[PDB]
Amino acid sequence: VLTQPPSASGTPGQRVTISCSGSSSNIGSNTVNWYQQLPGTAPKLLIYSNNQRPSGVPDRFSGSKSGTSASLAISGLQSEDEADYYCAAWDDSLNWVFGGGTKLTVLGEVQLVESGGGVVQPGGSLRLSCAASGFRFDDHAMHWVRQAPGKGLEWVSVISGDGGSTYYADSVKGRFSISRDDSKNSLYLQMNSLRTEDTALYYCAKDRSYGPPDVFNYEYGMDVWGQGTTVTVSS
Amino acid sequence: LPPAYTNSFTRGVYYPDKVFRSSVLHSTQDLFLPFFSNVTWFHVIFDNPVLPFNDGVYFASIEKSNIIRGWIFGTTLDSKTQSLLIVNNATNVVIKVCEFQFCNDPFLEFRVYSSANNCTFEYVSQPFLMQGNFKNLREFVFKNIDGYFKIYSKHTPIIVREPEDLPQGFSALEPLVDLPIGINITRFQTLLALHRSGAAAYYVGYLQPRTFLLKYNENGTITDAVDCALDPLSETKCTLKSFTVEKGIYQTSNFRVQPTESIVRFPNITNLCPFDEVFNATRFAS
Amino acid sequence: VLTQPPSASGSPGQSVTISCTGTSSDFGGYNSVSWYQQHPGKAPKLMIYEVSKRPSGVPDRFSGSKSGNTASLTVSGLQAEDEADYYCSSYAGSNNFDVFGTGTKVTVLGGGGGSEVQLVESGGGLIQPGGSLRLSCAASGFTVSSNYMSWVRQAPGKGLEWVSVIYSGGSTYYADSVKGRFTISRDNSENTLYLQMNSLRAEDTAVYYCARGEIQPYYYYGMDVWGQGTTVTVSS
Amino acid sequence: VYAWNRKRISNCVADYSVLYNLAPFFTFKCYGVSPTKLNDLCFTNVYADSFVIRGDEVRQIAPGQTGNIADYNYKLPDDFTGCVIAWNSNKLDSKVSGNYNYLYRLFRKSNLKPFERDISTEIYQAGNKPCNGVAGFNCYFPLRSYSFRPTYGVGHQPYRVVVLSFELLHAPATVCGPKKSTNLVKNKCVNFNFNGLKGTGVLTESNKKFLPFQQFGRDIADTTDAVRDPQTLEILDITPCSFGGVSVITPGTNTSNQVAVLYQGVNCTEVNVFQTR
Ligand SMILES: *[C@@H]1O[C@H](CO)[C@@H](O)[C@H](O)[C@H]1NC(C)=O
Ligand SMILES: *[C@@H]1O[C@H](CO)[C@@H](O)[C@H](O)[C@H]1NC(C)=O
Ligand SMILES: *[C@@H]1O[C@H](CO)[C@@H](O)[C@H](O)[C@H]1NC(C)=O
């Protein structure tokens, strides 16, 4: 569980400070990750390991991990910085807890596309596919990060680059089966025991680490996302 | 080697606590050297016995240039416990707390020890811890506190060229270093420079738990000290904090004789028990 | 899961050059791809362990170079009369079983270990479904308590797969098929080393093989000696 | 992994916060305590043990686990209060010339004692034969080198793993942590915590001649009067903050209600105005 302002505010020209509070079981023993998502488009990585930033993210963002809470800072925000900010952290209980989202509104190359959605009969379901194009799938891990329409994001399951131990969420445990194949870049996620509470996008998120995000508690992040399909069961 | 003896009139007082005091008379209770005690008169004109280290020593190092340049401590001295070499060679006083059986006669280079082990501590302090009739008297008070080693020191030039003996006068000692390494120590061994190619004499006292009254000066130094276990006159200056008592009769501690035997007479015990007859049986039972 | 050709019979002994694709990597760490020749009846026999330096055996099968992402074992010019199955091992990642491949019919024609150390089994004829049956491979030669041995089972039609791995003294790793229902227990340190069934789930009908050496992390071990298996023949 | 360092570090202010910016580490999992609270706990001596393993073997370095490296080269008990700091070093420890330098002791007789180093090179004897030194069919090299190559993928790359074992025996602790300090305010009613001894009062300029070894300073009572700053070598007198009594002078609640106040021990400057004795 992570506490984050639901909808903050701000004025142009100056800077704001978005915070994320967490216990010592998840943040105190790991590193927080800040993700930025524009309204309408797929999310993207903003700040990883609380110290470094990706090549696409400019110096307009900064993060700190003073104590058991994370603090964001955007020196000189503008209209382009009006997006949703999510906090994510790997807890020591084999889970990946995400934030809630911060509506920081101010009114003045490898494709990871996946598919396999569509409305189906309740109770059962179909398989969730994913693909890429020449990105060394063996040396990278994959995550399933679904996002309900209008709601926040949450972590479903993780597969490591080695293809051995895998982890699921607290609600999708048992009735989900994630696996890969020796063919080209792909990812197969089979779902069972559909409870109609799964109307989301199921982002096939690309990572940079190799093993499961439990042994590497300082390099685990999330690379460029991919355009997911809108699966709406609706019973 | 007949070990002689000397006197310790008013020598063996150090600063108990590192607190500034001015124009006051403080009462302290710690390990100190009793006044007018018996201290060995080991003469280094050969001598290096393994004296005990029950609680603290008052090692004197009366020399001329470099005769006494080190000490050693330990309880087993057979490669069982860690040692403490305090060698004082040229601009190096590096203390080693390793564990090794050096030798049976540490004369003094690497001739002190003969092996090494997992040294748990080593101090690398740079400043070394060391005329007609002006010699040099230097005293080092040591203790066995569990916290630190409590190394004290004081150096001063003497005036007259009288035979080797502790002069008459007061001189406090201030702490220099505090080694935080803890190790049980029961004996010690002086490390003298051979330099063969009298001469020197080192005194060794023993500290005791006593009560002292120290007079601090206006700048913060101890002018004089009074022990409460020397004479009935000092007991008055201890029970009433002062250095010049007035004329009259003063109350002091209570006199009491301690016993030296134990009587545990219990009544005669004629009939012990019939258990002896019960136990003795060829066929006890099934 | 690996990729192997179902069969290979065209151009016998001239352009066969079977291999095993489906790696998509650089063979992980130790580039040691083994090749086993499973013959019907007796236990399989080792053919080559590294890409070169074939062991003491037939010298007309060598040059197993790693072309692209697959070890192309050059088998041309060997012979024109053989009925066996070639299996290749790869995917040497940490704690990853099922390193074997699918059944590759390398029969060029189709129609046309005993005294080394020891070979003994239990002979599980008409095994009752469930229960607990113990199978031993007592070796009067090589030590049965110091070397790294393993247990591999194979069923009619399906290929081999890693079923049990046991290290020197302090590891009892189990495969993913049993997932815990199999409990490996070493016998007397100077007599033998046996296994335990522990209430099989009708999938242990395959025949077992107690190998004196590891399969994927294979070491030379002087010589590769196997033992004949026995049919479980469950009656569930 | 068969000969790993055992650096005994002590007598310093271990600033673990600096370790988060020295090198781009990939693992900073501390099992015992939190890194924020680690800088406020004293320790006697830290045992630094470093080695190099593959990427798929970093998971085997845990307080209790089996594996080809966890029970054959380095084992940690279920009491490790340190960290498992590790990072990839595939920039200077991988050249294409043949990396026959490392080893991992593939062969062994039994699991090693936790926190033990076995520096041996004898030929592994697999029983039932006296091996006075031979290599065939009964006794082989118990050591085997890695296959680290630059043109490989993550998971089989040189990963440097360094653990910091902590211990607390019956000895005074040396390594505690870097202290913190603020500005030195002038004479004012404030609170002070100078090197241990705390208190509240006013810090004024003192003219006492302290000895080069005495830090604190007291009076006839057991209260600190003057103290020297342990980071600038300046003496300061500590005078307790201004307190006193408050008396009320009233002509009587029968003729008027105007009253006067008398602050005892005040210099009409640290509370018409009248300064009396
Ligand atoms: C004390 O120190 C002051 C200043 O140095 C000096 O003038 C005075 O003579 C000293 N007195 C004693 C007894 O130390
Ligand atoms: C303590 O550090 C400060 C800042 O570097 C320095 O000015 C001061 O002189 C140091 N302490 C001493 C020896 O005065
Ligand atoms: C304190 O009181 C005295 C009384 O004569 C006065 O002269 C002085 O200015 C007052 N201020 C101080 C120094 O505290």
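All residue numbers given for chain D refer to Swiss-Prot; the residues shown span 350-620, 641-646 in order.
When the header is checked for method, it gives electron microscopy, 3.5 Å.
Just so you know, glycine gets a Cβ as well, placed from its N, Cα and C.
Annotation of the mutagenesis experiment D:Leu452 to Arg in Swiss-Prot: Increased resistance to neutralizing antibodies. Decreases HLA binding to NF9 epitope. Increased binding affinity to human ACE2. One mutagenesis experiment catalogued in Swiss-Prot, D:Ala475 to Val, is accompanied by this note: Increased resistance to neutralizing antibodies. For D:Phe490 to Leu, Swiss-Prot lists a mutagenesis experiment annotated as follows: Increased resistance to neutralizing antibodies and human covalescent sera neutralization. What Swiss-Prot says about the natural variant D:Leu368 to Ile is this: In strain: Omicron/XBB.1.5, Omicron/EG.5.1. Annotation of the natural variant D:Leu452 to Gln in Swiss-Prot: In strain: Omicron/BA.2.12.1. Among the natural variants in Swiss-Prot, D:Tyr453 to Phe has the note: In strain: B.1.1.298. The residue drawn here is the original one. As a natural variant entry, D:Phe456 to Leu appears in Swiss-Prot alongside the note: In strain: Omicron/EG.5.1. For the natural variant D:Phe486 to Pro, the note given by Swiss-Prot reads: In strain: Omicron/XBB.1.5, Omicron/EG.5.1. Where Swiss-Prot documents D:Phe486 to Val as a natural variant, the accompanying text is: In strain: Omicron/BA.4, Omicron/BA.5, Omicron/BQ.1.1. Under natural variants, Swiss-Prot gives D:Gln613 to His with this note: In strain: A23.1.
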List of the recorded positions D:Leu368, D:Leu452, D:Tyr453, D:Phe456, D:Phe486, D:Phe490 facing chain A, defined by a Cβ pair under 8 Å: none
D:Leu368, D:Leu452, D:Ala475, D:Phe486, D:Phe490: the recorded positions whose Cβ falls under 8 Å from a chain C Cβ: D:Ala475, D:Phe486
Cβ-Cβ neighbours of D:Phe456 (variant position) (radius 10 Å): 20
Candidate nearest D:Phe486 (variant position) in space, where candidates are the recorded positions D:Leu368, D:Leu452, D:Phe456, D:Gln613 and distance is Cα-Cα: D:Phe456
Using Cα positions only, nearest of the recorded positions to D:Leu452 (mutagenesis position) (D:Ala475, D:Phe490, D:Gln613): D:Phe490
Neighbour-count leader, CB within 10 A, recorded positions: D:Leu368, D:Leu452, D:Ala475: D:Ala475
Long-range Cβ environment of D:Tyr453 (variant position), under 8 Å and at least 6 residues apart: D:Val350, D:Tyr351, D:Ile402, D:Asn417, D:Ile418, D:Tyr421, D:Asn422, D:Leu492, D:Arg493, D:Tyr495
Candidate recorded positions D:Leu368, D:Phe490, D:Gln613, pick with smallest Cα gap to D:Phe456 (variant position): D:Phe490
Assigned element (helix, strand, coil) containing D:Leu368 (variant position), judged by DSSP: helix
Under 8 Å by Cβ from D:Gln613 (variant position), same chain, sequence gap 6 or more: D:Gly593, D:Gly594, D:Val595, D:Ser596
Residue pair D:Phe490 (mutagenesis position), D:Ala475 (mutagenesis position) - Cα distance, angstrom, rounded: 11
Length of the line joining the Cα atoms of D:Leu368 (variant position) and D:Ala475 (mutagenesis position), in Å: 45
